[PDB]
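A.B. asks: Here it is, the structure in full.
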Amino acid sequence: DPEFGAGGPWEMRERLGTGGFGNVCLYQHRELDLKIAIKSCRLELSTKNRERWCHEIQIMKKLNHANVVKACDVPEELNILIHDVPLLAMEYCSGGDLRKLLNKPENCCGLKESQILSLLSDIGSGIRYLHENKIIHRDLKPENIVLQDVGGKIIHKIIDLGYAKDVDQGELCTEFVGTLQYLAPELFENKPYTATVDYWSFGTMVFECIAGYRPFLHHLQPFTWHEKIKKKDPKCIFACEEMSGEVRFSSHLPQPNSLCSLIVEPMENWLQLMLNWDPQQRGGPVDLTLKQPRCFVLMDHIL
Amino acid sequence: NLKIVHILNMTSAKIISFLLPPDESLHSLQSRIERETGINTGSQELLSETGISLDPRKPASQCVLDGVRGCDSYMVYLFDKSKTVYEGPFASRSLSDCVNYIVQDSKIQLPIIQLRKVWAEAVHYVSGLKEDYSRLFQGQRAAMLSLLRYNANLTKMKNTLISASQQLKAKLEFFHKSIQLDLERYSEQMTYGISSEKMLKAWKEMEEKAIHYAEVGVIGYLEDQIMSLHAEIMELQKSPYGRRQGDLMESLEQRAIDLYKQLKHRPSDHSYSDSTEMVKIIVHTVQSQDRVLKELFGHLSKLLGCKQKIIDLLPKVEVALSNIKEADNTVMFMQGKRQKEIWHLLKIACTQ
Amino acid sequence: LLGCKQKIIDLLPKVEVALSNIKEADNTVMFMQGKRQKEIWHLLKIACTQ
Amino acid sequence: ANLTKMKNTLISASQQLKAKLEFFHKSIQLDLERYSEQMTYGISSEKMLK
Ligand SMILES: O=S(=O)(O)O[C@@H]1[C@@H](O)[C@H](OS(=O)(=O)O)[C@@H](CO[C@H]2O[C@H](CO[C@H]3O[C@H](CO)[C@@H](O)[C@H](OS(=O)(=O)O)[C@H]3OS(=O)(=O)O)[C@@H](O)[C@H](O)[C@H]2O)O[C@@H]1O
Ligand SMILES: O=S(=O)(O)O[C@@H]1[C@@H](O)[C@H](OS(=O)(=O)O)[C@@H](CO[C@H]2O[C@H](CO[C@H]3O[C@H](CO)[C@@H](O)[C@H](OS(=O)(=O)O)[C@H]3OS(=O)(=O)O)[C@@H](O)[C@H](O)[C@H]2O)O[C@@H]1O
Ligand SMILES: NC(=O)c1cc(-c2ccccc2)cc(-c2ccc(S(N)(=O)=O)cc2)c1N
């Protein structure tokens, strides 16, 4: 209930996932055919927090990469939600979030090769774009990757940056988040983080999009899901718990998967540099030939 | 060992509390309220559950309850005098990020270990709006009593106003047949008994004086106006208060309860995953709330409006009384200028 | 209900009693104005002919 | 209603009585004072004394 009470031009259908107190809502136009969703401001945002909201919309309009969440201009219905605060209009995608495709029984044990790689060429490009604007989104969790049937194929797109950090007017946005599970161990110490924090989030998901679960201890609270893998052997990309509750580590790719007997060799190695506890060490090899690290190197070498 | 008097603002649905000391007076408190309300210290008419108005007499120790318990019960309802009608300055409580998932994500599989809270708080919010509505409703009920009392107070003077006038008309008659009663007994002796000229006009004035008077009928602008309002008030008593639909909301309450009930008593937990169902009760309660909410204020605008209408006619009552009593006194002492003036004009020959 | 009627009809005559009694004095005292005024004029020419 | 309709006129009719009694009690004795001060100067009637 964003209030409005301004006649009734447009009309919202359903709300969305994360964001905050009454975040974005599926805004469709009863008259026209546009269904672009816009974000609704929470209650009485603090005076200091006010600059945070006006900040998001700022950098959001800077992102024009149609491969991720786009920031379309706000419609005739501007005004201001709860207290003095604008809005955040953006493209809508009925393809649902990534968690949908992940929870699908058909991909109960790792999605299919097509969708898999189709996520790297997508999220991998968008995640890179954000890095080309000094915009780092660490909260890159599955429930933040919307899908769309642009034409015929599924198009993955990153979304929501109300948490991501930047460099311009508005360093960071929020310290803690909600039910963490897919984030580099950097923010877990509140210590000097890096820009590789995103590589971890992306890597972890890529793994799950092949196995069907976390790269370490699934369904295990990150609290202890950390100390158990605190050391996490080098190049390790897996660690489940044996039937006897025991713990086993491995730098290989579990079975069954969906990758061919060839894409495995590179996929494993890739995940290795993307899943390295040491921050400034994940993909350290920054070949000055492509301006990008060994992380994006293998990726492009695969796709 | 404290006071802490809860005050419900029937203009913003706020519940500001004031820990009053065993010395401060209400006139010393009214000012405090003005700092967290903005209502003029003179326009701060606080009504209690009994519907009774404020109480400039007693100090600030007129809210200490010691019968049922003495906490979160005897809450006063602050009413504004200036504001004829109440718009929407009122506000409510949020569901916090804890319940937001239940409403924003709707269908989400969250661990019961967490659901036992997000659902709990959700249920508390549901019943919250409900129980919160009752508080607001009572304000109308209290304000109603104030209006019902003002109507009686206003009418009580009407019965004495028309009764006071009946004396005027009764005296005017016993005056009009007494003032001219001398004229006839005079015109037949303007040469025999006694006859002057200075009182020829002196007396002729008294007769014309009682004429311009007559306020017994002037009560018309009042009688048919105090009743048009009197019946109007009792006629507005017919309309639906607000709690009329409050029950419909209470039904929603029981619903949420049933869900939280099937959240613990359900076959095992510590692994359950679901929340889409709760969305049901959640959304419905919201809609029902805002509907009867501003609706209650509507049926109140009329009630709150009739008061000023009674208080506006209140002064007009004294006007009638004073005017009717004015002549009631003048004509009364006019008995001397109609009798005593005969004895003063009697010894004209009592000394010849 | 049927009993209250006779109770009203029983007090009905008592009303005419009040009216008649109140109007009785209302009339007497009314014309008493002469015995209080006219009796002064009748007792006025006591020396208006000396 | 019929019974009460007369009540409103009954008390109203009485209000006239009390109103007249007052405008009579201050008129009847109003002559007594003007008389007692002239029982030997103007005229002292004895037949109207009662
Ligand atoms: O849990 S189940 O596996 O049993 O069912 C899932 C659905 O709950 C879920 O729908 S939803 O909850 O996300 O809204 C879908 C997600 O969609 C996926 O499948 C559609 C194709 O759906 C086709 O088949 C369904 C079921 O028979 C029909 O209801 C659809 O018709 S309609 O409802 O759209 O009108 C039908 O769509 S179609 O006519 O275009 O073929 C894909 O388009 C999506 O890309 C998938 O994500 O997942 C489970 O089915
Ligand atoms: O869960 S569902 O969406 O499947 O069904 C909803 C019901 O749970 C919910 O409660 S109930 O009907 O099961 O008891 C209803 C009603 O909730 C709405 O209540 C009012 C609006 O009143 C609606 O219902 C009344 C009768 O009780 C009708 O008279 C209203 O029609 S009208 O007067 O507006 O013309 C009807 O309004 S509606 O047609 O817009 O629904 C409001 O608080 C909200 O509209 C709801 O909370 O809603 C679903 O059926
Ligand atoms: N503009 C959008 O299309 C959009 C925006 C959001 C969103 C925007 C800002 C903050 C958080 C979420 C989420 C989803 C989504 C989130 C979850 C789902 S669902 N039904 O849970 O799979 C569907 C889409 C969006 N589609």
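Numbering starts at 1 and runs along the chain as displayed.
Note: Cβ is positioned from N, Cα and C throughout, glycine not excepted.
Just lifted these from Swiss-Prot, have a look:
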{"type": "ACT_SITE", "residues": "A:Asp139", "note": "active site, proton acceptor"}
{"type": "BINDING", "residues": "A:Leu16, A:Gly17, A:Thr18, A:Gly19, A:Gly20, A:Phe21, A:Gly22, A:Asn23, A:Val24, A:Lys39", "note": "ATP binding site"}
{"type": "MUTAGEN", "residues": "A:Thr18 to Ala (Swiss-Prot position 23)", "note": "Loss of phosphorylation and decrease of kinase activity"}
{"type": "MUTAGEN", "residues": "A:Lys39 to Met (Swiss-Prot position 44)", "note": "Loss of autophosphorylation"}
{"type": "MUTAGEN", "residues": "A:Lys39 to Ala (Swiss-Prot position 44)", "note": "Loss of kinase activity"}
{"type": "MUTAGEN", "residues": "A:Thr174 to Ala (Swiss-Prot position 179)", "note": "No change in phosphorylation"}
A.B. asks: What's the CA-CA gap between A:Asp139 (active site, proton acceptor) and A:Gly22 (ATP binding site) in angstrom, rounded?
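C.D. replies: Between the alpha carbons of A:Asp139 (active site, proton acceptor) and A:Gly22 (ATP binding site) there are 19 Å.
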A.B. asks: Please report the DSSP secondary structure of A:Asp139 (active site, proton acceptor), reduced to three states.
C.D. replies: coil
A.B. asks: Would you mind pulling the longest C-alpha to C-alpha span across A:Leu16, A:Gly17, A:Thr18, A:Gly19, A:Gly20, A:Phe21, A:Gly22, A:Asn23, A:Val24, A:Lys39, which the record has binding ATP, in angstrom?
C.D. replies: 11
A.B. asks: A:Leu16 (ATP binding site) to A:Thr174 (mutagenesis position): how many Å between their Cα atoms?
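C.D. replies: The Cα atom of A:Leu16 (ATP binding site) is 20 Å away from the Cα atom of A:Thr174 (mutagenesis position).
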A.B. asks: Just name the recorded positions among A:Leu16, A:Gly22, A:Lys39, A:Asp139, A:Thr174 whose Cβ comes within less than 8 Å of a chain B Cβ; none is a fine answer.
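C.D. replies: Correct list, in sequence order: A:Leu16, A:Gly22.
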A.B. asks: May I ask which of the binding-site residues A:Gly20, A:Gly22, A:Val24 is closest to A:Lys39 (mutagenesis position) if we compare their C-alpha atoms?
C.D. replies: A:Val24
A.B. asks: Please determine which of the mutagenesis positions listed here (A:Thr18, A:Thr174) has the lowest count of neighbouring CB atoms within 10 Å.
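C.D. replies: Output over mutagenesis positions A:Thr18, A:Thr174: least Cβ neighbours within 10 Å is A:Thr174.
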A.B. asks: Determine the most Cβ-crowded residue among the binding-site residues A:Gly20, A:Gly22, using a 10 Å radius around each Cβ and all protein chains in the structure.
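C.D. replies: Output for this query is A:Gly22.
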A.B. asks: Given the binding-site residues A:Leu16, A:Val24, and counting only Cβ atoms in the protein chains shown, which has the most within 10 Å of its Cβ?
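C.D. replies: Result of the Cβ crowding comparison: A:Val24.
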A.B. asks: So which of A:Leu16, A:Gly20, A:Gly22, A:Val24, A:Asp139, A:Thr174, listed as recorded positions, have a Cβ under 6 Å from an atom of ligand 3?
C.D. replies: A:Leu16, A:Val24
A.B. asks: Measuring Cα to Cα, how many Å separate A:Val24 (ATP binding site) from A:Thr18 (mutagenesis position)?
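C.D. replies: Distance (Cα to Cα, whole Å): 9 Å.
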A.B. asks: Translate the DSSP assignment of A:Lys39 (mutagenesis position) into the three-state scheme.
C.D. replies: strand
A.B. asks: Where A:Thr174 (mutagenesis position) and A:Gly20 (ATP binding site) are concerned, what is their Cα separation in Å, rounded?
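C.D. replies: It is 12 Å, counting Cα to Cα.
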A.B. asks: For A:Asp139 (active site, proton acceptor), what is the tally of other C-beta atoms lying within 10 angstroms of its C-beta?
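C.D. replies: Result for A:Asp139 (active site, proton acceptor): 24 other Cβ atoms within 10 Å.
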